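Handing you a structure now.
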Amino acid sequence: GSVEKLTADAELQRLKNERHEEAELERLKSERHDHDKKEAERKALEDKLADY
């Protein structure tokens, strides 16, 4: 989500996944703001084992 409430760090890793940035970003624009939190974990398990 462009809002970037407290997930600015997640937006960073979202740019990190340039191989999938346009997909996650575009979705979050239309999809609920709460969905940003889920996509934070989605790419965590996607890019790496996990981001904890």
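Going from the start of the chain as shown, residues are counted 1 onward.
Structure determined by solution NMR.
Positions of Cβ are set from backbone N, Cα and C atoms, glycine also.
One mutagenesis experiment catalogued in Swiss-Prot, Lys16 to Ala (Swiss-Prot position 98), is accompanied by this note: 50-fold decrease in plasminogen binding. One mutagenesis experiment named in Swiss-Prot is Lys29 to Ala (Swiss-Prot position 111), and its note says 2-fold decrease in plasminogen binding.
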CB neighbours of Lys29 (mutagenesis position) within 10 A?
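So the Cβ neighbour count for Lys29 (mutagenesis position) comes to 9.
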Taking the Cβ of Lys16 (mutagenesis position) as the reference point, list residues of the same chain whose Cβ is under 8 angstroms away and which are at least six residues distant in sequence.
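Same-chain residues close to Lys16 (mutagenesis position) (Cβ under 8 Å, separated by 6 or more) are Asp47.
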